[PDB]
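Colleague: Take this structure first; my questions come after.
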Protein chains: 6
Amino acid sequence: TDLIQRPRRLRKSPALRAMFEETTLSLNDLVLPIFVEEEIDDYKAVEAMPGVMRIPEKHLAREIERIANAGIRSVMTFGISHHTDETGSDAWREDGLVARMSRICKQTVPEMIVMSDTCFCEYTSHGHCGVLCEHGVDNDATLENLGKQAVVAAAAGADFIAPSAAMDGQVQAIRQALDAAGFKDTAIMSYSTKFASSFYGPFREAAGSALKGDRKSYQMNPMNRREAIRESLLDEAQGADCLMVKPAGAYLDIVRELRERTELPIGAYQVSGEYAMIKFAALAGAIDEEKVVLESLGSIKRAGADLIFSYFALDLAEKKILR
Amino acid sequence: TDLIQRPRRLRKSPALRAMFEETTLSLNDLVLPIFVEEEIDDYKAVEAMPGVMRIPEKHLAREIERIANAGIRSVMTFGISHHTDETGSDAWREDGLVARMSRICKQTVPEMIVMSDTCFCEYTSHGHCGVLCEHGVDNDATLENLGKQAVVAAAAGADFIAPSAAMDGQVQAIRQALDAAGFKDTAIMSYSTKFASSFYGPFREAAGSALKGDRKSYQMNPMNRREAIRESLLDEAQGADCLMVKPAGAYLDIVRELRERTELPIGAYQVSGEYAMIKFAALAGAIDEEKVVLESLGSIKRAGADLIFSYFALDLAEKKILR
Amino acid sequence: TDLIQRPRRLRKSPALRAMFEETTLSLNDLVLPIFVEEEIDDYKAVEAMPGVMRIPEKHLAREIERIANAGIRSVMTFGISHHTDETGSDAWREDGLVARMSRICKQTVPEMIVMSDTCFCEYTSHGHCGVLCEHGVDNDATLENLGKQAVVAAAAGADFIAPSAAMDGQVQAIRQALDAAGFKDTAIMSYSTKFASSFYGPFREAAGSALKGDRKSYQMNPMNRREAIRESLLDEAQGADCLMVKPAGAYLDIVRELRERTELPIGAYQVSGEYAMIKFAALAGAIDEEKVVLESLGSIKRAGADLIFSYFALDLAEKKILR
Amino acid sequence: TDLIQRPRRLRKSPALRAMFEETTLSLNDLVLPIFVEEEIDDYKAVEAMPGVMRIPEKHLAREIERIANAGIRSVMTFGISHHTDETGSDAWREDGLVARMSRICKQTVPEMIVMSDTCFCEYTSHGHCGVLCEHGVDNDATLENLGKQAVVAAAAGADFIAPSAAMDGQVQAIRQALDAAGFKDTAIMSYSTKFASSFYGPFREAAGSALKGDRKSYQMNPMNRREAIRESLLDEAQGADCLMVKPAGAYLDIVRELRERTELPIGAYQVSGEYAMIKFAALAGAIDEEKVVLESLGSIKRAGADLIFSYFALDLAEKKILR
Amino acid sequence: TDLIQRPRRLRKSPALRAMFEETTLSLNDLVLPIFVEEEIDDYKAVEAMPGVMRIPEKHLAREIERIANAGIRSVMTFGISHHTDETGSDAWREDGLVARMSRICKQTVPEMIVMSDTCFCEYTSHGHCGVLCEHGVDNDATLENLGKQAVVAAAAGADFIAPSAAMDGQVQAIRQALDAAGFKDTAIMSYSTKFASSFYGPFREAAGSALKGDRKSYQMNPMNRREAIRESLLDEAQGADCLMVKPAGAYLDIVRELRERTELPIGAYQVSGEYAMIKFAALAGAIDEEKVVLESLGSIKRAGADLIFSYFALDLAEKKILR
Amino acid sequence: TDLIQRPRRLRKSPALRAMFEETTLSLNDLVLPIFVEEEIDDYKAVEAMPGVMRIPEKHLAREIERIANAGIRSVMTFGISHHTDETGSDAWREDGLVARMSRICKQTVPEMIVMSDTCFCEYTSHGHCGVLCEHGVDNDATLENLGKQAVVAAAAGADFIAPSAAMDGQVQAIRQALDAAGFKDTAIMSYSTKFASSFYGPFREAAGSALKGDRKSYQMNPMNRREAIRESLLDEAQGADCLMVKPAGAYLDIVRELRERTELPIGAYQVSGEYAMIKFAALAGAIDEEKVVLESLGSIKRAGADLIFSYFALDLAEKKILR
Ligand SMILES: *[C@H](CCC(=O)O)CC[C@@H](*)CCC(=O)O
Ligand SMILES: *[C@H](CCC(=O)O)CC[C@@H](*)CCC(=O)O
Ligand SMILES: *[C@H](CCC(=O)O)CC[C@@H](*)CCC(=O)O
Ligand SMILES: *[C@H](CCC(=O)O)CC[C@H](*)CCC(=O)O
Ligand SMILES: *[C@H](CCC(=O)O)CC[C@H](*)CCC(=O)O
Ligand SMILES: *[C@H](CCC(=O)O)CC[C@H](*)CCC(=O)O
Ligand SMILES: [Mg+2]
Ligand SMILES: [Mg+2]
Ligand SMILES: [Mg+2]
Ligand SMILES: [Mg+2]
Ligand SMILES: [Mg+2]
Ligand SMILES: [Mg+2]
Ligand SMILES: [Zn+2]
Ligand SMILES: [Zn+2]
Ligand SMILES: [Zn+2]
Ligand SMILES: [Zn+2]
Ligand SMILES: [Zn+2]
Ligand SMILES: [Zn+2]
């Protein structure tokens, strides 16, 4: 036939394909979510998340050295609480689990980039991301508490305060609180566009989130692309240093759209449900885990993500699959 | 706190959330892929795709009636061949499996829109998508055969000829071929952006594709977003009635970029691999299948797809989960 | 002939057309304007609006249950006043018609989305949308009163306070008033771009608006597309949760232009004159009412409207034409 | 209140509003559709279109003179045939009704710009816009006939050949045809975006279109905005001198999107249905006809139309409402 | 001070800076230019390009093995001719220097991607890029010869034919030529935007280009940014597989503008002059060579280049500075 | 061959090329960086910068007259300090070197445009661009001092205060300080996008900057194009009269991108390392200095720069190469 344009020409050998590959993925693009449980002794496997385990607080100094030695540059701290209550106040206790997780990480590996998850769903008896009032989760009462938690996490050494409470004005609240306390240099990794997804089941199992209803009244609608952009642009306006799309996997259209609407760095969270789905199809022998993980993380980068929160990070690190 | 902008205002209730939902998913958005195996008697279960079975040719009249009864408006045919050879010539035999799958569907259900997968990987002894040469899969030898297959399938009643060979100029070749033989009205549903993905394992099992190596010399690189758009715009230029992104789940950024680059309809294939990861994670009790399937399909719609190829379409239709 | 591109290919059967339909319309997209008259006993037909009737206040609890049972998710309340005066002060009487209409609706169907029309043209002896002063309608005196009305409507349970007075700064005024009174969660459905149209005659008949001149000094010029966009973008800037184009029917260019200029939800009002025109041509046997209604509402959605205010809503609901 | 931006500032008076009016409507924006019935003696009233009458061929010289005297710069001819058949061949008879309507207009008023409707629904026994086949309306059989009709109408003096058959490739066919016969200077006014609307009932009555079914296999879907633009850009590509959206009243979003996609002139047809809804609502005394006609026509201008096809053009011209 | 936005927040440490680095440079981004001199025995040092030497043809098998061992994925061949003449015919001799440089590279290292410089300035007695006429370099006489050279080099194994003659229509000429001779799969790497720069002195020394005058009648003006884009888009239109900007260092604005105007791969040539200025400044001890080379190459990547032609590639590869 | 488009047509003679040259460079586009050393007697050559010399303060009145007489319209003052200390306080001494350099220039040539470099790296014992604190360079303590320096430089007659400290909020700080002191007319030439480049070695030698580490914690990452734009747009937002990209040479993609994102004038700094690289390759006889300088400065203008800071300026001036 007569065809002048032939895409296949640059696909002929592995060398040609390597030369013309548009997107690349490094170990640097990954942030490792870590689960830390206070007052316990043995690491606990998370069933819903094949390979993940809660790290006993007594072993955190050891795991963070392990992670750092594998080449992971950053972690996101999630605690499993034994001092839950109606407001999740242990989260702003200058010495509670949240402060302690940071303290230990920064003390152990000074150069480790410590992002402290900032919410209450893991510290409240009801499992909601804030103060429950007659109304539902109280936005402004929760903003107050998110700010106090911010200051003690910054106090403990957290490099980024990451609000995941899906509260309006949360970035502004945390920025003023940090500044007022002399933490004007502490960064905010906002979970800016965070969907009321059905892919967090494994995570809730892993983190001990005691919730029976849903978070549909704060986390946003999965179907709303316009609203998703506006959620992130409001956070940019309130001073976030980095934005984020959560989940990442089934939202790369949102990542790409946001990429074109801001100059800010954009993070993407490869959530627990996405991890479970790769892990369980691999164990059923349906897919090649490694090929599927690399393709998935590669797609997230291709969509425009600057950083990817991924539970596969340390394995990828240690098995020298990514450098 | 001071906030005039409060996104949560429209999230207060189920009624408010429904009123402001930006994207909708319905049954007419779905196209159901079916596997038909010739010269066989019982339905065969696909191991890697729980719930999916090869339909015996003898029972296709029965199944396409069932499918149609469920509300499914369309199907994509894939045959499992017992007449494979060097060039996959059974596919262009006037009464080969390709032509008969269409014939039995259109004759049983005249209203059923039948899209006929158009390739050779299911009919070649080597498992590759075309004619082999010392070269690798020979582009132009394959184009002639795609043309021949197009006319017999068109003659057999197929409403869409869907070339999935990833051959340069395939749409033009098939357009020229159908036109000359008097099928100027038969449409082309081009797998215009078809990535050399690792998510097709389950499908190859289901369709009996005898491939030992890879398809990287013709299916495109997963990392190449600019190339992906160019791939589809070259097919729009060639006359394609509908364009397509495959896989869809991890390529929503592609679907969205493409939506902004053409006025043509865009299909998105929720591949066997995606189906597999959802089913095994649900079997493992880690996620809720239905909520995860609906979220997954809704995101593909959200990203810009007009039609979605889903192996979940029949259950969603019969269980009246989508109307 | 030789034509590669053939649009007609996807128009061959009802099935194909259904698969390729770009826009859809659900019962969810509709908001039902309701006319409630205090101190009366029998429902009154509105002559200019064939099929519409004023609901006696004593029957409102009954009609709102009827509407809600038909599946309508939201209503817009308009009262016919028997206590008109120079400033329309019954509108901010904590117990006047406006408060009462809301009170009754929310008390009867707690989940009903109650949008309270916010103006004075129905409560003033002169029929103008505010305070008449030497000058004409006094913008700032009217802003004051619009805020007080907002608080009592929010107090009564209105979900959205909908200013239709076409007063500059009305959204800002209503937002500060609501916030100050502890109604920071009450939404604003601004009639942001509201034209000085000649299509409201039937509505004025239906609502008892006692006006002899025009509203050309506040409602904007029908011919000004640039000004129309700016009117809506100013409201976005002042905190509106939802914007609106009124009328909708002969302004879909304005709807589409606004759609591309904001991420906010956009409402469109299918006004009384548009309803009368469909109703009277149908009664003269000139057109098919149902086909024309569905095509018109479908066009409004196609233009970019997220919600449509429509008097045909309950019929469409009950006759199961829309679900 | 504090507001530096007050849109009402330029709305204070009639002089200020006129000075800032963005869009203008004049008589030269209007094209007058006329119905001419052959072999008949008295004017026939169109029931569904009050004020509209079939003009007897014998009286056309008289009427086109009247029209021209009124200031009308152009007309679109529609003939009511007494010579219908299977293929609508009277339309391409050198002296058939199509050719004579043009001839009598150009010869009576040499300056009159005559646009000749170019189709077969008014000349076929079955009422469809072309040649029927087992298929439905045969596209390419019809294109040949459109070509033949184009040359006789061109030869008869028509200034524009306006194909309203909704056939793929109609503009190219008619361009090729006129060119070969030496009418390289005759223009094409393409009904480029012609929707399968329900607003044409009154017109079919007025023009005697013997159709029992629908035109959905060729006129396009009302819901398809992206397809609508593609429809017109394919005609610009084919050489069309002017493009068009029909209907116009409920498709102003289309007109505006198209205005932004081409530098070509764009016509908009205010259809019989729109005319009917305005007239019957005015008869019912529900709206003011003149104010509603002027607003309706002004919105079509506002949306981007260069020319408007209106059945109100003559009254507006004679009553000196437009100059 | 009051500042919510503090860019320095993500600059606090080496880890934070790496995590937020937007652009990456790797070894696969580099293509290594090599100078091969025929009929000679020892390596010759290039004075003006410290570190660069003419490789004796006899030692090419050895060197391409060394290059390939280092990790270099590709080279661009430039031969120093001992058979120059009026038309540069040695270049299209089936076994001329051009064909043999390719042959020895592909045969020694089958995986090596060989791009063959395609011109006549190194083979013509007058030193100009083609056939001379009273005119100056004759465009179309040269195109024929570029075509002839393309096929022998293609036949010899070259993976890319890279026309650097700056002839109008060179890509089409070479595409037509390779196609006819059965090299439809051989690619074209067009020096699409090739400026008449003053930075090529060192290269001419290294490649033995016998030119006394200038190339301004064919290489384009350095000041013309709009012309530069037009130059490359005409080559994309002609079928070029990859486009290119030369020089690259002082034309990063061009590279970036071009990146936004095409989806095609874009190469950028870090010319001999740039290489020379870096080396001599480093020799003079004024700058750090490595830091300056890495910054220079990283900026070309940053600006949008997919591939970079660099004379520093081998040292960077062997010293393991890039992987 | 057949080619309609022939770029070469406008390249045939020097006259044609001159007519079609898109970009031009005048002496007006250049700003001359001057090095002034207090308490010394003989001009000192800067080894790293062939041709540049520190001007003894006692000779400044003489050199500025020389510069002005050559036609240079503006200079950028850099001092070599003999009164360095921990905070660089001599920089805000109403009579220190910074004040004095300006004083002398404006006193000598009243019409000379005096841009005073505003930092501390030349006045601090540690060589950092501000106040060193436990943390690193203290952003806010440095902002304080940058403001005081601004007022005394404005006091001395500087026309532009040019902050090069890469401190967040520096433009805002300097603007408030200037305004408060009655210097609301003094302009700010912000070094808005200033990279942590490896091309400043020669400058540091020339300016006596006593730094042993790097400026990576304030000057921005060379690889971050998105951040580069945001750095400049923040300065526009804080009131800068002119923006700047530094370095210029290997950042013309950044210059072009910024050009398209602001209406503000954009300056570009052809840094010392770029000067050294041209000078040393010219001395090694590798390139033609003049041709390379003119091409480089011409590229900077082509990329979008309105003013270029260049050390070659006075030579270009005196040798009448630029007027
Ligand atoms: C937000 C969502 C948590 C929840 O709603 O339970 C913060 C945690 C994100 C990670 C969830 C996951 O990895 O599934
Ligand atoms: C604004 C216009 C009312 C008026 O000017 O009388 C608020 C009511 C909109 C609906 C009017 C209608 O449906 O005609
Ligand atoms: C900023 C950079 C100076 C440094 O970091 O030493 C202000 C001076 C710019 C000119 C530097 C040069 O010309 O190299
Ligand atoms: C594409 C090629 C599939 C393959 O096996 O390479 C055409 C069929 C797409 C379906 C694949 C799937 O569902 O996994
Ligand atoms: C389009 C087809 C009309 C039809 O009856 O299908 C060409 C004529 C447009 C005028 C229709 C009207 O005015 O209603
Ligand atoms: C372009 C022409 C070079 C010339 O000498 O005119 C093709 C080769 C580019 C390399 C030039 C260099 O590296 O300086
Ligand atoms: Mg938010
Ligand atoms: Mg293709
Ligand atoms: Mg307003
Ligand atoms: Mg058409
Ligand atoms: Mg060229
Ligand atoms: Mg800055
Ligand atoms: Zn939470
Ligand atoms: Zn295949
Ligand atoms: Zn009102
Ligand atoms: Zn017709
Ligand atoms: Zn050359
Ligand atoms: Zn400094």
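All residue numbers given for chain D refer to Swiss-Prot; the residues shown span 2-324 in order.
Note that Cβ sites are derived from N, Cα and C of the backbone, with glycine treated the same way.
When I checked Swiss-Prot for this same protein, it listed these features:
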- D:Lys195: active site, schiff-base intermediate with substrate (ACT_SITE)
- D:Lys247: active site, schiff-base intermediate with substrate (ACT_SITE)
- D:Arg205, D:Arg216: 5-aminolevulinate 1 binding site (BINDING)
- D:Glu232: Mg(2+) binding site (BINDING)
- D:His127 to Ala: No significant effect on activity; when associated with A-129 (MUTAGEN)
- D:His129 to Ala: No significant effect on activity; when associated with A-127 (MUTAGEN)
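If you look at the structure here, what lies around each of the features I listed?
Modeller: Taking a C-beta cut-off of under 8 Å and a sequence gap of six or more, D:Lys195 (active site, schiff-base intermediate with substrate) has these contacts in its own chain: D:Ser165, D:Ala167, D:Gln220, D:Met221, D:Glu232, D:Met245, D:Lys247.
Classification of D:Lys247 (active site, schiff-base intermediate with substrate) by DSSP places it within a strand.
All protein chains shown were included, and the count of other CB atoms within 10 Å of the CB of D:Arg216 (5-aminolevulinate 1 binding site) stands at 22.
According to DSSP, D:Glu232 (Mg(2+) binding site) is assigned to a helical segment.
When secondary structure is read from DSSP and collapsed to three states, D:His127 (mutagenesis position) falls in the coil class.
With a cut-off of 8 Å between CB atoms and residues at least 6 apart in sequence, the same chain places D:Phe121, D:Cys122, D:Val138, D:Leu212, D:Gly214, D:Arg216 near D:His129 (mutagenesis position), listed in sequence order.
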Colleague: Any idea which of the recorded positions D:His127, D:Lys247 has the thinnest Cβ neighbourhood at 10 Å?
Modeller: D:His127
Colleague: Among the recorded positions D:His127, D:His129, D:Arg205, D:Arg216, D:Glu232, which ones place their CB within a distance below 8 Å of a chain C CB?
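Modeller: Of D:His127, D:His129, D:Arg205, D:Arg216, D:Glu232, the entries that lie near chain C are D:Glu232.
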Colleague: Using Cβ-Cβ distances, find the residues under 8 Å from D:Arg205 (5-aminolevulinate 1 binding site) that belong to the same chain and are at least 6 apart in sequence, listing them in sequence order.
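Modeller: Expected: D:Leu212.
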Colleague: According to DSSP, collapsed to three classes, what secondary structure does D:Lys195 (active site, schiff-base intermediate with substrate) have?
Modeller: strand
Colleague: Taking the Cβ of D:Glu232 (Mg(2+) binding site) as the centre, count every other Cβ atom within 10 Å, in any protein chain shown.
Modeller: 25
Colleague: Please report the three-state DSSP label of D:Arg216 (5-aminolevulinate 1 binding site).
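Modeller: Going by the DSSP assignment, D:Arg216 (5-aminolevulinate 1 binding site) belongs to neither helix nor strand, so it counts as coil.
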